[PDB]
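What follows is a single structure, written as structure tokens, with notes after it.
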Amino acid sequence: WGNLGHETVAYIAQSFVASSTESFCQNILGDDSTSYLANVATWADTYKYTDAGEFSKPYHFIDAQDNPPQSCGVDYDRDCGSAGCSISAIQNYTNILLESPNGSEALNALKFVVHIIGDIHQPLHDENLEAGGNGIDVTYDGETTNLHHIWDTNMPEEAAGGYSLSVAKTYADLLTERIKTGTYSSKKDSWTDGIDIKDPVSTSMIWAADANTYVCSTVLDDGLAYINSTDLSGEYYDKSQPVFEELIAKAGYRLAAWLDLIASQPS
Ligand SMILES: Nc1ncnc2c1ncn2[C@@H]1O[C@H](COP(=O)(O)O)[C@@H](O)[C@H]1O
Ligand SMILES: *[C@@H]1O[C@H](CO)[C@@H](O)[C@H](O)[C@H]1NC(C)=O
Ligand SMILES: *[C@@H]1O[C@H](CO)[C@@H](O)[C@H](O)[C@H]1NC(C)=O
Ligand SMILES: [Ca+2]
Ligand SMILES: [Ca+2]
Ligand SMILES: [Ca+2]
Ligand code: NA
Ligand code: NA
Ligand SMILES: [Zn+2]
Ligand SMILES: [Zn+2]
Ligand SMILES: [Zn+2]
């Protein structure tokens, strides 16, 4: 996701973490503001464009080598790669926070977890094709862009009504209510099925696999003829909105559950 997406996920997590988890995190981050997670949710995206952080570029995604929209699937051993991926990163950085939450590495580890759990839920971050669709040019609201970009940025920002931190906060509130009492409230207790602090690879693979199903059902199900030749701000946006909104919600809720486990469970 772009910035609004990451901040939204983070504000959602803030609304579900236990009070003791909130403490734990605030302490690591040196920030007790009401935006403590949201304030760090985009950091990894800066860092990957620096010399020092170049190594972390692969940690944003897992390039699933499947055949959408006919066949979707992710496989850790097949798809992670020699430089690492989102899944291996969640393993590493979770372990750092489990075993060395007061070491020098904890602060970045936590910032990475916050960001990467968000990225795992962007379906095109779990797809190899055309570099997660970056190489697929599209039209959106009369302008040329690419498919990855409209998922990261144009569509969620249109849905939210903007792109700043304050807009992220309002969008997070909308989606948080959907989890607590609204249209996601009867499904959300299944969203944490299979979660296991002692098997970060399995756990993050569940999430990556879940998001990847939407590559087939939603992102590319219209086919490339339609994707290449229509303005995707019409019916395509209408079809995609309930999916990206649910996935952002899942990311925030799963992030909260994960942080709660980090702040409380043994290795
Ligand atoms: N699923 C993805 N989501 C976002 N960026 C990606 C994805 N897959 C590859 N990329 C980026 O696209 C570029 C080329 O990808 P590759 O040919 O897999 O090395 C690299 O800079 C990758 O970081
Ligand atoms: C684990 O984290 C350290 C600290 O950022 C990093 O330098 C190392 O490359 C990481 N390894 C993996 C496999 O994520
Ligand atoms: C759609 O465009 C992509 C490149 O952006 C190309 O790979 C693909 O073959 C095109 N498909 C059709 C049916 O035009
Ligand atoms: Ca942006
Ligand atoms: Ca139910
Ligand atoms: Ca359950
Ligand atoms: Na790759
Ligand atoms: Na611990
Ligand atoms: Zn992102
Ligand atoms: Zn992206
Ligand atoms: Zn990212």
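What you see of chain A is 21-287, where the numbers are those given in Swiss-Prot.
Each Cβ is built from the backbone N, Cα and C atoms, and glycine gets one as well.
What Swiss-Prot records for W21, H26, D139 is divalent metal cation 3 binding site. With a cut-off of 8 Å between CB atoms and residues at least 6 apart in sequence, the same chain places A61, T62, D65, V134, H135, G138 near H26 (divalent metal cation 3 binding site), listed in sequence order.
Listed in sequence order, the residues of the same chain lying 6 or more apart from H80 (divalent metal cation 1 binding site) and placing their CB within less than 8 Å of its CB are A64, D65, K68, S106, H135, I136, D139, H145. According to Swiss-Prot, the substrate binding site annotation covers 21-26, 65-71, 80-83, 93-98.
Annotation source Swiss-Prot lists divalent metal cation 1 binding site at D65, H80, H135, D139. According to DSSP, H80 (divalent metal cation 1 binding site) is assigned to a helical segment.
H168 (divalent metal cation 2 binding site) falls within a helix when secondary structure is assigned with DSSP. Residues annotated as divalent metal cation 2 binding site in Swiss-Prot, with experimental evidence given as evidence: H145, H168, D172.
Using a 10 Å Cβ-Cβ cutoff, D65 (mutagenesis position) registers 17 neighbours. When secondary structure is read from DSSP and collapsed to three states, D65 (mutagenesis position) falls in the helix class. Among the mutagenesis results in Swiss-Prot, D65 to N has the note: Impaired activity. The residue drawn here is the original one.
What Swiss-Prot notes for the published mutagenesis of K68 to N is this: Reduced activity. The Cβ of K68 (mutagenesis position) has 16 other Cβ atoms within 10 Å, all protein chains considered.
One mutagenesis experiment catalogued in Swiss-Prot, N154 to A or S, is accompanied by this note: Reduced activity. The C-beta environment of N154 (mutagenesis position), restricted to residues of the same chain at least 6 apart in sequence and closer than 8 Å, consists of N166, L167, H168, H169. In the three-state DSSP assignment, the secondary structure recorded for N154 (mutagenesis position) is coil.
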Whole-number Å value for how far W21 (divalent metal cation 3 binding site) lies from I82 (substrate binding site) (Cα to Cα): 14
Fewest other C-beta atoms within 10 angstroms, as judged across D97, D139, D172, which are the binding-site residues: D97
Helix, strand or coil at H135 (divalent metal cation 1 binding site) [DSSP, three-state]: helix
By Cα-Cα distance, the member of binding-site residues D71, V94, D97, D172 nearest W21 (divalent metal cation 3 binding site): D172
Nearest-integer angstrom distance between the alpha carbons (Cα) of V94 (substrate binding site) and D172 (divalent metal cation 2 binding site): 20
For the divalent metal cation 2 site built from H145, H168, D172, further residues of that chain with CB within 8 A of the site's CB center: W21, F81, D139, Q142, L144, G152, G153, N154, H169, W171
